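Asker: Next up is a structure, given as structure tokens.
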2 protein chains.
Amino acid sequence: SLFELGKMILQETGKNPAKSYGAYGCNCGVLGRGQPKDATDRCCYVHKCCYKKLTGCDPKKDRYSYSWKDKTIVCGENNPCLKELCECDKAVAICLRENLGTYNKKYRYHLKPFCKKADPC
Amino acid sequence: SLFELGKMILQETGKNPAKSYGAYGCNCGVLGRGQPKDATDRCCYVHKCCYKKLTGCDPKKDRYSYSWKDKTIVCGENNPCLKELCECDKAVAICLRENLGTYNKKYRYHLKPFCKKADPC
Ligand SMILES: O=C(O)CCc1ccccc1
């Protein structure tokens with residue numbers, strides 16, 4: 001769900017997930033996808049493209065189990081969809097941390113309706 | 001559009017609109033409505049209910065003209081829909097400023113998918 005997604009992003013980046021990534025760019029947080037704005041945004045593009053196959057689970061609401069073991073996100077889920085969902089969230093969390101170097105605060109509270117359409121997944 | 005709306009909220013409250021009201025509560029900013037969580041959220045519940053009386057104007061994208069005169073938002077505006085929309089945005093801006101006294105930061109980046117459903121407008 002959004003709870004696990006948020007903890008993962010916090011754990012990886014060390015930043016408040018809802019505040020930095022809840023409305024970042026044309027892809028991250030609320031809503032769907034659009035043309036990415038930078039690498040941080042492109043992380044979430046893939047993240048949502050990754051969500052697309054889970055038809056599945058509710059990526060926002062369905063909870064799942066995972067562990068923070070030696071500063072590594074370990075998905076511990078039986079249930080195919082939830083396991084895939086957890087791996088989606090793990091990936092984006094990692095990607096977000098790797099691209100902290102180009103995090104732009106000007107995209108933090110982006111107005112998404114004015115985003116250009118995204119390429120299909 | 002979101003630009004005039006955000007400017008209004010800034011002018012009345014003195015606060016960053018996207019940051020304070022972009023994802024506040026179950027009703028402020030992105031998405032639809034849910035059960036209000038305080039007075040400030042309820043100011044956006046009304047705001048979104050007000051959008052539903054419009055006649056084909058786009059509340060998120062359509063620009064309109066307004067003036068900041070004697071510290072009052074004065075909707076100019078030709079085009080009747082745009083004017084009602086301007087009045088809708090003006091209302092919530094004032095309402096948001098009037099209810100700054102009970103603004104709760106813990107609702108700032110609220111997780112809206114877990115909000116309980118709103119009544120019909
Ligand atoms: O963005 C923050 O970290 C806190 C911001 C804030 C600014 C003004 C009043 C309350 C909170």
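Numbering starts at 1 and runs along the chain as it is shown here.
Any Cβ shown, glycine's included, is placed from N, Cα and C.
Annotations for this protein, taken from Swiss-Prot, read as follows:
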type	residues	note
VARIANT	A:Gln35 to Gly	In BnSP-6 and Bn-IV
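Help me see these features in their spatial surroundings.
Answerer: Under the DSSP three-state reduction, A:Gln35 (variant position) is assigned to coil, being neither helix nor strand. Around the Cβ of A:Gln35 (variant position), a 10 Å sphere holds 15 further Cβ atoms from the protein chains shown.
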